[PDB]
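Working notes for the structure below.
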Amino acid sequence: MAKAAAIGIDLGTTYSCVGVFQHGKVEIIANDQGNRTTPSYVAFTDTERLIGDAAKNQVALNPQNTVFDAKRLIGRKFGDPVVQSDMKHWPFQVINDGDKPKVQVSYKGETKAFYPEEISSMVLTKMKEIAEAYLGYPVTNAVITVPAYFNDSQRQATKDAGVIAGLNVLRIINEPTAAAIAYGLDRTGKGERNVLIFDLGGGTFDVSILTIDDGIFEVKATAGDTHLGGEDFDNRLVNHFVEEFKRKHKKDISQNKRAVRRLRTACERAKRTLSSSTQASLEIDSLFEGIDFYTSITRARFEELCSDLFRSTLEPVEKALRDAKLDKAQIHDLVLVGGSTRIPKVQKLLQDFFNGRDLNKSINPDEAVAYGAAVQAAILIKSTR
Ligand SMILES: Nc1ncnc2c1nc(Cl)n2[C@@H]1O[C@H](CO)[C@@H](O)[C@H]1O
């Protein structure tokens with residue numbers, strides 16, 4: 001029943017996803033709001049603790065007590081230059097507890113501090129409760145994914161988050177390995193298969209090159225930009241609309257925090273529309289000083305606004321190819337991961353770089369990792385019996 005059941009969890013920087021393999025198919029489980037992906041946010045309020053969508057929805061009103069980016073802190077020392085640099089950009093407090101970072105917040109009127117693994121355990125608990133609500137029984141066996149460049153300390157702190165959340169962690173697998181499993185790239189029989197995983201998410205960009213030799217996975221190279229993702233494209237749209245508002249009304253909205261945030265959420269939505277339509281409309285009632293902002297943008301203008309950012313994704317691809325000591329024609333498969341890979345210009349740039357090659361993109365790219373983790377979790381739980 002429950003003991004013979006296992007889930008796959010993609011524990012992401014900005015979003016998390018849970019899948020289950022049953023009756024010969026993967027089901028990506030929707031949360032109580034009907035979304036197949038859940039924001040990796042935890043909010044601490046005057047009455048409750050919020051996780052996911054509810055936490056992300058109140059981030060504007062409560063920024064000091066809304067934690068996100070815990071994955072950037074997990075398994076790291078407070079003194080680590082990555083931690084010290086990132087701390088300057090978060091609205092929540094990060095403190096030092098014996099060279100280990102803790103997030104300090106106000107919760108139900110009291111000062112509380114949490115280890116990053118305790119924050120990630122709250123995200124994992126939510127994913128576990130989403131699976132339980134779908135299945136009708138508690139499921140405790142799980143496969144949890146991590147980036148391929150995570151070291152032993154980051155892998156151990158992820159497994160600890162899983163333990164705190166009440167999960168029996170069957171395995172910690174690499175995100176690009178879960179993605180190649182999703183496409184069945186480890187079931188092509190004999191001979192070494194070279195796979196490139198292009199993973200463009202909300203806040204990070206990762207390129208991974210894997211060799212799959214008779215079912216055995218080997219990471220040949222990892223490259224990328226830890227501070228490049230979908231949120232940089234939204235900000236490029238934001239800047240354009242702030243400048244358009246200034247030209248139409250002779251008014252600078254940039255200092256109005258509420259006006260900028262409503263513009264940001266509308267830009268994110270418009271950006272997603274631009275992946276399937278050649279234009280998108282913004283309909284913001286009373287944006288600033290009672291002025292409605294009803295405008296549109298083409299895909300061609302959006303592509304111009306992000307042109308340099310889209311082109312910058314090809315330098316880590318080249319870098320990963322040289323590190324792996326492989327030419328373009330030696331790559332058998334190209335896999336797309338992350339919601340941002342839905343952008344047509346991104347796909348065209350990657351396909352042109354690989355000389356007109358077909359891309360593996362039939363599985364929702366923001367769900368491919370959870371999909372593969374769910375397949376692995378089913379195989380692992382069957383072998384355990
Ligand atoms: N249709 C889309 N067109 C463009 N960007 C998209 C799309 N869907 C998502 Cl999710 N994203 C972005 O992916 C990230 C999460 O993986 C977020 O930045 C989201 O906006």
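Counting starts with 1 at the first residue shown.
Per the header of the entry, the method used was X-ray crystallography, 2.2 Å.
Placement of Cβ uses the backbone N, Cα and C atoms for every residue, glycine included.
Here is what Swiss-Prot records for this protein:
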- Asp10 to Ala: Reduces affinity for ADP (MUTAGEN)
- 12-15, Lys71, 202-204, 268-275, 339-342: ATP binding site (BINDING)
- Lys77 to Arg: Significant loss of acetylation and ATPase activity. Decreased binding to HOPX and HSP90 and increased binding to STUB1 and NAA10. Impaired capacity for protein refolding during the early phase after stress but shows normal protein degradation activity in the late phase (MUTAGEN)
- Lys77 to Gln: No loss of acetylation and ATPase activity. Exhibits normal protein refolding activity during the early phase but exhibits defects in ubiquitin-mediated protein degradation during the later phase (MUTAGEN)
- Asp199 to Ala: Reduces affinity for ADP (MUTAGEN)
Binding-site residues near ligand 1 among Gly12, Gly203, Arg272, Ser275 (Cβ under 6 Å): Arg272, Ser275
Distance, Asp199 (mutagenesis position) to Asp10 (mutagenesis position) (CA atoms, angstrom): 13
Those binding-site residues of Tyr15, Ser275, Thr341 having Cα within 10 angstroms of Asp199 (mutagenesis position): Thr341
Cβ neighbours of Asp10 (mutagenesis position) where a neighbour is any other Cβ within 10 Å: 29
Surrounding CB atoms that lie within 10 Å of the CB of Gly12 (ATP binding site), all protein chains: 25
Cα distance (Å, whole number) from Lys77 (mutagenesis position) to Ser275 (ATP binding site): 40
Residue from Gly12, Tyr15, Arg269, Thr341 whose C-alpha is spatially nearest that of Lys77 (mutagenesis position), among the binding-site residues: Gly12
Site with most surrounding Cβ atoms, counting all protein chains shown within 10 Å, from the recorded positions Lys77, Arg269, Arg272: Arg272
Mapped DSSP class for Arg272 (ATP binding site), helix or strand or coil: helix
Chain-internal residues, separated by at least six, CB under 8 A from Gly203 (ATP binding site): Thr13, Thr14, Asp69, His227, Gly229, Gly230, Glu231
Neighbourhood of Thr341 (ATP binding site), C-beta criterion under 8 angstroms, separation at least six: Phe198, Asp199, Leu200, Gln347, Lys361, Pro365
In three-state DSSP terms, the structure that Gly203 (ATP binding site) belongs to: coil
